[PDB]
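Since the structure comes first, as structure tokens, the remarks are kept for the end.
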Amino acid sequence: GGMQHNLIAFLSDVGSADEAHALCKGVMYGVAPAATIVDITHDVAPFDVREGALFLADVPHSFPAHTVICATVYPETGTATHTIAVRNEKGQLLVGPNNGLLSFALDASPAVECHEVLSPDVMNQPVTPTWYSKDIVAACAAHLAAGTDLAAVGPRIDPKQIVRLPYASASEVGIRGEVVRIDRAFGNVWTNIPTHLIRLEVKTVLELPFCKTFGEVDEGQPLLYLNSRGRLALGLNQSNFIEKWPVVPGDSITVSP
Amino acid sequence: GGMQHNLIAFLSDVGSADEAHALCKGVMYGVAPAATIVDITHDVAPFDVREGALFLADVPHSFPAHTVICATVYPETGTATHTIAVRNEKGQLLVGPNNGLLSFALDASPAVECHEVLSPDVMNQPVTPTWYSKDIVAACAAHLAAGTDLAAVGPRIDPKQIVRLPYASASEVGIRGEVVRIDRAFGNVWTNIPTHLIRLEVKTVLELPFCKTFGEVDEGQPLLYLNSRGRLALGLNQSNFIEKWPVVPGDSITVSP
Amino acid sequence: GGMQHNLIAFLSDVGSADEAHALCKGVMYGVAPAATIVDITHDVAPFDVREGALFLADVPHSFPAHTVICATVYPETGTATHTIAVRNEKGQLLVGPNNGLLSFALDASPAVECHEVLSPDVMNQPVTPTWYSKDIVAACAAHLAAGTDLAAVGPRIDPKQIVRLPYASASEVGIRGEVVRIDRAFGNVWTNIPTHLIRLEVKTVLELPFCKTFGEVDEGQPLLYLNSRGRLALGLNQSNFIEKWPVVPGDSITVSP
Ligand SMILES: Nc1ncnc2c1ncn2[C@@H]1O[C@H](CCl)[C@@H](O)[C@H]1O
Ligand SMILES: Nc1ncnc2c1ncn2[C@@H]1O[C@H](CCl)[C@@H](O)[C@H]1O
Ligand SMILES: Nc1ncnc2c1ncn2[C@@H]1O[C@H](CCl)[C@@H](O)[C@H]1O
Ligand code: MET
Ligand code: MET
Ligand code: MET
């Protein structure tokens, strides 16, 4: 049966500059009054399922077991692509479109049970075809939060029926990797190079010192370091790296002695 | 007498980029510790009472009955224009400046009882003339949330004494309407044409297919559809419509066979 | 011993455009499930300790006594500069880097007891050198919120060992002052001139009327007024002042009859 998950972790691409995300929400308190709603972010680039998926990766680990991860970038709203409900190995519940959005969250804690959200009893009637995020995803997330059995949302599916996004691995060739994501607020660059395969040379060619933290080099100076995810990163001490060297997600990066 | 409304729905134009909205809030927890504060948005254009009012329209329906709708775009702060407190037909309470801000929220669920907020016992002493939003609107919203009788805020007024913003209707002439609001995050255009009066022709003249949802046309292609509010809308499938055809609120739109 | 502080007031520079601030947070609910987390703001300019400190000034007064003020602009993360935990005269608890961030908050309500956060039992193991904000500041803030004794975080220090940021006073010379902060959302200018030392002349030279509130002058017209903090301010009635006269923090301002 169901279990109370009092904490809803809410992620979308509708922004926080208008009421859309708050309505969702209004709906969620209606179903689950006791729930604590927490925004992950709503400022995922429009339709960008990959970026949303990347933002969700560290969520399962950072959040307690009584969490409903509600992911809501759904450009396929009102079409054949369904919403899915998942229970992971930590015990957390997650709800979102079966479009690859939960890919990296499930890498952190794998799927133990999944179901397609097909039952109207966990939906917000009547369902608007252009707003599945509110009427299906958010509504279902609140029902599971209130303690609804996972089985009641719809029929069981295999974990392989969950759409997964491709993630490129770094390999020893020197080690070649790529830029996965830029830390928007600061301009730091994150790579897919783990601890793990490792003054070094990074290829434009640069000689960068490897540090434990930002303040080990002078203000404005570049550095290499390992982030919280065990991956290699580039930054300027108290400055914006991608304003000096404008890299984009997907670009190659090679590290050699 | 009063009734507990545990959920505060908070809307302003002060943004979320500094502490202003959080102070409000600090004040609200002081009066009502048990209250759950939820932002509708704070990114209403400065002084734009119309935009704020549009953001509030779907709030009464989306939110449960134990909600205090706290609306806070108040360029008339410290002048003769008072704050009002309202109880609607759903049972929800709403507080804001009598400047037209609650207009469209009251269209959704009409006013059953109204009072001007004049009593200092529901205010945050001393009241700063430049911050009525915090010291009167937010403070009063928290008092009503805690269970304060509506009558205690100040003297009763007639619903007609509530300032209302004009809303232009769409009419059959072909059907002529206007652009009411642009969906900032995606670039979708919303019109005032209901379900209801309706490949069609939209006047620059365009031939657009009428769809149930975005993904019924190819990526980048334009479409016509009905939104959650039962009104006609324009969009590009996974793209920004007002970047292709830059329309602004108020502009005419005619739909013919 | 410790006391429950159920309300966490959370301030950072990591923005709300991605998951970073929400992870912090995830961590906080893990330690303190009953806690109510409230964002002050996350849109403090990168590394800008001064701006963050200014945003915190009015927080102690606006917020109740059971608040943990969690301040998190920490460019010195992973270096010798430690996190500190403070209990002020109001009874509130505050946690942040000993880099000047809590300076103006402590001006409002002075430090009664302080400790450096050195114990791992109030931290999030293992601590990432690049994320002290999450693993030390946010974790410790949640522990104190749950009721952990202030003494348990680490060794006691003197209040003078707390780094303080310099604040320039306005003086009678006519009264000379400076621009402290610009009200981002509206364009209003705040000065360091108190009530207190005061149609007036403001030096480019302008003749401005002194008003109680914005609407005492015609739309678009400039005015002088006192803000909620008892300090002199400049603005345009329903317009953006720094778009007409582009002043920056630090610039001189002289007021004479
Ligand atoms: N023009 C558009 N094309 C495709 N999808 C769109 C869209 N506008 C909004 N959405 C998508 O609609 C979802 C609501 Cl269910 C939101 O997540 C948003 O991603
Ligand atoms: N320069 C200005 N002119 C007129 N109104 C202003 C203003 N600055 C802020 N407000 C208005 O002051 C209110 C606080 Cl009570 C906020 O809602 C804001 O809308
Ligand atoms: N490139 C950089 N240089 C110096 N400090 C940086 C930084 N990037 C993030 N931080 C700082 O890291 C803290 C996490 Cl503990 C955040 O508060 C942020 O202020
Ligand atoms: C998210 S705060 C600073 C960014 C950094 N790269 C870290 O180690 O995550
Ligand atoms: C708010 S999500 C997508 C926008 C859309 N027009 C809808 O039907 O509201
Ligand atoms: C923060 S709302 C309007 C700004 C104003 N200067 C006030 O008195 O704080």
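Counting starts with 1 at the first residue shown.
In case you wondered, yes, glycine gets a Cβ from its N, Cα and C as well.
Features of the protein shown, as given by Swiss-Prot:
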type	residues	note
MUTAGEN	C:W131 to F (Swiss-Prot position 129)	It has a reduced activity, however, to a much lesser extent than the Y70T mutant
Same chain, 6+ residues apart, C-beta under 8 Å of the C-beta of C:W131 (mutagenesis position), given in sequence order: C:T77
C:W131 (mutagenesis position) - helix vs strand vs coil (DSSP): coil
Where the model skips 8 residues between C:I198 and C:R199, distance between their Cα atoms in Å: 12
